[PDB]
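Asks: First the structure, then my questions, so here it is.
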Amino acid sequence: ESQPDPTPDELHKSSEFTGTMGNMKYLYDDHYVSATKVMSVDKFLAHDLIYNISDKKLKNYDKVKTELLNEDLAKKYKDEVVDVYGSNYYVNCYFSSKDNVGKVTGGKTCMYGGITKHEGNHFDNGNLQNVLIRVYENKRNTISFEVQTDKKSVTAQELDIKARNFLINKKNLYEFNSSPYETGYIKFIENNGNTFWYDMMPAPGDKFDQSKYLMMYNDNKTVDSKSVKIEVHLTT
Ligand SMILES: [Zn+2]
Ligand SMILES: [Zn+2]
């Protein structure tokens, strides 16, 4: 069983968000944690995994905590060599640390999901997979573009991040104060017909909780990059 399309009344409307859209833009504008062939070295709470990942670019962190849907998922990846890709946040990000030759025995940055096994998850000959994104504006297919990934089974999160990064730079998806769009959702259609979507707009109100918004990625949902179909539905 897949997820039914969004009803008219459940989609978040940007006009109803009176906070600063820049806080949403932040999460997707050339913003992401990426690591290759790493293994967790610790755990804060039962549902999370701690990794030693330092962004050689900007160097804002050396420790990354990613929270999963439950202990079973965490245990599945805990001792495997994995690849990581996701959107991180700092506000309300906390977890005690104990190590040396790094930070002051403290945390650094947080995220949800974003984990894929490294072994057997890449294409031969170092090929990259192009994934097509069809964008619909007011029920009209205005533009289509491609994003790439080197993973066979990639997290929906990675594809979502790359799709929004493009849209932010090419269509001003999110601006500092607001957005030119009223509603927007990204829909994934799998080869087996299964479908699911994420609301691209912040919940109504004057504040945006980045931690709460990103939590949707904690299911570590992955899709076959070779066959998945993606659609972005926007309205002005
Ligand atoms: Zn649990
Ligand atoms: Zn890999």
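The residue numbers of chain A are those assigned by Swiss-Prot, with the residues present covering 28-263 sequentially.
How was it done? The header gives X-ray crystallography, 2.0 Å.
Note: Cβ is positioned from N, Cα and C throughout, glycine not excepted.
This is the feature table in Swiss-Prot:
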| type | residues | note |
| --- | --- | --- |
| BINDING | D36, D110, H145, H149 | Zn(2+) 1 binding site |
| BINDING | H74, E98, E107, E146 | Zn(2+) 2 binding site |
| MUTAGEN | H74 to A | About 30% loss of T-cell stimulation |
| MUTAGEN | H145 to A | Complete loss of emetic activity |
| MUTAGEN | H149 to A | Complete loss of emetic activity |
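Can you tell me where each of these features sits in this structure?
Replies: Secondary structure at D36 (Zn(2+) 1 binding site), taken from DSSP and collapsed to helix, strand or coil, is coil. Neighbour count (other Cβ atoms within 10 Å of the Cβ, all protein chains): 6 for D36 (Zn(2+) 1 binding site).
Proximity of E98 (Zn(2+) 2 binding site) to non-local residues of its own chain (separation of 6 or more, Cβ distance below 8 Å) is seen for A73, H74, given in sequence order. In the three-state DSSP classification, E98 (Zn(2+) 2 binding site) falls within a helix.
Every protein chain considered, the tally of other Cβ atoms within 10 Å of the Cβ of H74 (mutagenesis position) stands at 17.
Secondary structure from DSSP puts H145 (mutagenesis position) in coil. For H145 (mutagenesis position), the count of additional Cβ atoms within 10 Å of its Cβ stands at 17 [all protein chains shown].
Over all protein chains present, the Cβ of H149 (mutagenesis position) has 16 other Cβ atoms lying within 10 Å.
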Asks: For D110 (Zn(2+) 1 binding site), list the number of other Cβ atoms lying within 10 Å of its Cβ atom.
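Replies: A 10 Å sphere around the Cβ of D110 (Zn(2+) 1 binding site) contains 22 other Cβ atoms.
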Asks: Under 8 Å between C-beta atoms and at least six apart in sequence, can you list the same-chain neighbours of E107 (Zn(2+) 2 binding site), or say none if there are none?
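Replies: When sequence neighbours closer than 6 are ignored, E107 (Zn(2+) 2 binding site) has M66, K144, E146 within Cβ distance under 8 Å.
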Asks: Which of the three DSSP-derived classes (helix, strand, coil) applies to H74 (mutagenesis position)?
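Replies: The residue in question, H74 (mutagenesis position), is coil (DSSP, three-state).
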